[PDB]
Amino acid sequence: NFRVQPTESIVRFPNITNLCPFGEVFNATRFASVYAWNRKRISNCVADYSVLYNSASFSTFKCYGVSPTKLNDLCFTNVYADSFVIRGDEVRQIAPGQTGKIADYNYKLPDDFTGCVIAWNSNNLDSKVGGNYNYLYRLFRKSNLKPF
Amino acid sequence: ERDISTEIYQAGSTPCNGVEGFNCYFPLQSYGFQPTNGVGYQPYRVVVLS
Amino acid sequence: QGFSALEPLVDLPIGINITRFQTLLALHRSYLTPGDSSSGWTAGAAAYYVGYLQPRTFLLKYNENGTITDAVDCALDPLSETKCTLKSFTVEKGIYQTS
Amino acid sequence: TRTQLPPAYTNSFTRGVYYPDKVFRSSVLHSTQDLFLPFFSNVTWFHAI
Amino acid sequence: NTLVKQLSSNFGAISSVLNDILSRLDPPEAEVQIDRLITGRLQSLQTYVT
Amino acid sequence: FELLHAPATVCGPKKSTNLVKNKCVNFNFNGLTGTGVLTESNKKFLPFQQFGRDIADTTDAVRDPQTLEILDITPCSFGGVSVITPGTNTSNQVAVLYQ
Amino acid sequence: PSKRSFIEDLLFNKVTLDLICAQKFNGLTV
Ligand SMILES: *[C@@H]1O[C@H](CO)[C@@H](O)[C@H](O)[C@H]1NC(C)=O
Ligand SMILES: *[C@@H]1O[C@H](CO)[C@@H](O)[C@H](O)[C@H]1NC(C)=O
Ligand SMILES: *[C@@H]1O[C@H](CO)[C@@H](O)[C@H](O)[C@H]1NC(C)=O
Ligand SMILES: *[C@@H]1O[C@H](CO)[C@@H](O)[C@H](O)[C@H]1NC(C)=O
Ligand SMILES: *[C@@H]1O[C@H](CO)[C@@H](O)[C@H](O)[C@H]1NC(C)=O
């Protein structure tokens, strides 16, 4: 017997995407406190991480438990996001279950943590010749916080 | 099938071609073995016969 | 006694558990007393009907456009059982087998 | 407003049929199993005001 | 007609779609579902020919 | 992220390709997979209908998710092949036949 | 053109016979 082989492939979806926002937590005139980093839940948004990962000028980006190139290929529910600002020396000491200063003990991550960590440089916004005394942080803390 | 030599891994858009810059990585890692390391991190030795 | 079909309107992805419900009535405030809606008021004679559902097997007849025009309930009576046994809205003489 | 009274009952006759799927068919008879309202049923009527 | 309708039964597998099984499981685990489907369809064909 | 406490509602849109027809090809209609040639249709779907059927495991119409267009599916041509022979006892010629 | 007698025409009209496309989905042929 014989059959005519296919020669092409076509995939169709409706044009409407309903990409409810993501960038509002990455660009903002104000950032949350380190000791009180804000947590936000996002649902029913179509993920657009493919363009935000590769070309967004992010100095530091690293995903654990997943490959970024396939992050657009699978679906989750109620993605959680945070936002704050720290110093240059404090970015390296951020890891799941990582010990450091008691200030670092104010933020923890699960031992078996799957997700991504984002940190991009900003050396012209918070840097002022007279100093930055407006924004306050924690350095002498008696208590440690739990993952997320 | 065995993988030999080394190749400049490319995960970004612009081909670094040995620059090792943005989104460019070296596909290799070195283990760290110490007596104080845990059993789950212990360097076991494995041999396969076919 | 007429026959009609019910269309799908929305499918909300909520995922909460429902075991009881209650209706909401648009109360009319006859604002001629200082006791607001906690006092004398008047409205119409509204009423409604509520029915429940159980799993059943149904036979549906599609017309030439794609709209349901007549349904047959399998577990009603012997005629319904026979009409569900073989796909037909009309049956001829003889003796037929059922459950 | 505590003036009480028992409800009343009627027949559903032959109402309560809804499209079970998004599938379209033409001039065929289809058998399905799902939740429905049995014909000639025991339905409550809330005329209490 | 019965023969064609026989194709719409899962025969105890996850689903009756051949490509779906390959598109959601590893081959070494999908082979058993494929085998179940093959056995069922073959038995149906034998009955029809008889 | 949270791990499957509700139906999935957050992920990418996936890229669609331009529509082509008149040559039998593979297709994917976000729920429909297979191979066939797509032709212009004449049936009329209800506004909330997605794809039609004729008999069990038979898809005869698909609605375009882009422009709300109805397309008919027809499988690629196929058939058995047979050989006519006058027998090698006399000569060596064939008259291959497609069915 | 289909030269037949009257009774043969009545016989043909009294017996009434896409399904073939449904088979073509699965390789069945007539
Ligand atoms: C898809 O493309 C058509 C063609 O311009 C456009 O009219 C339509 O708004 C787009 N979106 C949807 C959901 O059809
Ligand atoms: C925030 O807005 C700036 C302004 O152009 C843009 O460069 C940046 O990519 C935005 N961040 C997002 C969308 O996460
Ligand atoms: C079906 O559709 C046709 C047009 O396609 C319309 O004229 C007719 O009224 C509809 N209903 C019935 C029962 O034919
Ligand atoms: C339905 O059942 C009630 C008893 O629960 C009965 O009184 C009523 O008459 C039934 N319905 C009809 C229409 O008779
Ligand atoms: C066919 O074969 C027989 C014996 O195998 C032989 O005698 C005969 O000559 C053959 N036919 C022809 C046309 O030669």
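Sequence positions for chain B are given in Swiss-Prot numbering; the residues included correspond to 465-514, in order.
Backbone N, Cα and C define each Cβ position, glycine as well.
Per Swiss-Prot, mutagenesis B:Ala475 to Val is noted as: Increased resistance to neutralizing antibodies. According to its DSSP assignment, B:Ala475 (mutagenesis position) is coil. Long-range neighbours of B:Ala475 (mutagenesis position) (same chain, six or more residues apart, CB within less than 8 Å of its CB): B:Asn487, B:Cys488, B:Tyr489.
In sequence order, B:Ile472, B:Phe490 constitute the residues six or more apart from B:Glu484 (variant position) in its chain with CB-CB distances below 8 Å. According to DSSP, B:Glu484 (variant position) sits in a coil region rather than a helix or strand. According to Swiss-Prot, the naturally occurring change B:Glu484 to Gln is described as follows: In strain: Kappa/B.1.617.1.
Listed in sequence order, B:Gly476, B:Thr478, B:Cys480 are the same-chain residues six or more apart from B:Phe486 (variant position) with CB atoms under 8 A from its CB. Annotation of the natural variant B:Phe486 to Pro in Swiss-Prot: In strain: Omicron/XBB.1.5, Omicron/EG.5.1.
The note that Swiss-Prot attaches to the natural variant B:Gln493 to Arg is: In strain: Omicron/BA.1, Omicron/BA.2, Omicron/BA.2.12.1. Following the DSSP three-state reduction, the secondary structure of B:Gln493 (variant position) is coil. Counting every protein chain shown, the number of other Cβ atoms lying within 10 Å of the Cβ of B:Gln493 (variant position) is 6.
The mutagenesis experiment B:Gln493 to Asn is recorded by Swiss-Prot, whose note states: Reduced host ACE2-binding affinity in vitro.
Non-local contacts of B:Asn501 (mutagenesis position) by the CB criterion (under 8 A, 6+ apart in sequence, same chain) are absent. One mutagenesis experiment named in Swiss-Prot is B:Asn501 to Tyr, and its note says Increased binding affinity to human ACE2.
Quoted from Swiss-Prot, the note on natural variant B:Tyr505 to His is: In strain: Omicron/BA.1, Omicron/BA.2, Omicron/BA.2.12.1, Omicron/BA.2.75, Omicron/BA.4, Omicron/BA.5, Omicron/BQ.1.1, Omicron/XBB.1.5, Omicron/EG.5.1. Taking the Cβ of B:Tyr505 (variant position) as reference, no residue of its chain lies under 8 Å away while being at least six apart in sequence. In the three-state DSSP assignment, the secondary structure recorded for B:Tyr505 (variant position) is helix.
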